[PDB]
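S.K.: The structure under discussion is supplied below as structure tokens; questions concerning it will follow.
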Amino acid sequence: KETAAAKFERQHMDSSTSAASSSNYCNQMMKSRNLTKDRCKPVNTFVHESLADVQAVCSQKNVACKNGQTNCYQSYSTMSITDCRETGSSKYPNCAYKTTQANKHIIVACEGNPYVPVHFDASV
């Protein structure tokens, strides 16, 4: 299978750009990361920082995850992110999203060796 770390990178990492520019970033990103493949993935966040800076969150502020595990970490700094959320009228297979650029702290679950993000828990 794809590893959990790899899946996180496919779903949540966009180190290419410092922000979302065109307000159909989400439409194109969601498609190219295979998140509109079988259905429209309703919500998804992209992080626009280096992979090194993102992996480093795994040694920052330890917090509970939503599921109640305690291997989650909150970034000390705000990060450049894009919140993609499907529109009220979107219907597969013509998936429609709005793009919201923001600077927020991320919370990720970390696991494995090397100890890297395996789950995007939230932005705050």
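Residues displayed in chain A correspond, in order, to Swiss-Prot positions 27-150.
If you check the header, you will see the structure was determined by X-ray crystallography, 1.9 Å.
From the backbone N, Cα and C atoms, a Cβ is placed for every residue, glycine too.
Feature list, courtesy of Swiss-Prot:
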ACT_SITE  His38  active site, proton acceptor
ACT_SITE  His145  active site, proton donor
BINDING   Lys33, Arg36, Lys67, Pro68, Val69, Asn70, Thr71, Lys92, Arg111  substrate binding site
MUTAGEN   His38 to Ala  Loss of activity
MUTAGEN   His145 to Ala  Loss of activity
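Let's see these features in context: how buried, what's close, how far.
M.R.: The local packing around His38 (mutagenesis position), expressed as other Cβ atoms within 10 Å of its Cβ over all shown chains, amounts to 19.
Look at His145 (mutagenesis position): DSSP puts it in a strand. Around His145 (mutagenesis position), the same-chain residues at least 6 positions away in sequence with a Cβ under 8 Å from its Cβ are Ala30, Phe34, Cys91, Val134, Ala135.
Neighbour density for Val69 (substrate binding site): within 10 A of its CB lie 10 other CB atoms from the protein chains shown.
Secondary structure at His38 (mutagenesis position), as computed by DSSP, is helix.
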S.K.: Within 10 angstroms of the C-beta of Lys33 (substrate binding site), what count of other C-beta atoms is obtained when all protein chains are considered?
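M.R.: A count of 13.
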S.K.: Name the secondary structure element type, per DSSP in three states, that contains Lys67 (substrate binding site).
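M.R.: The three-state answer is coil.
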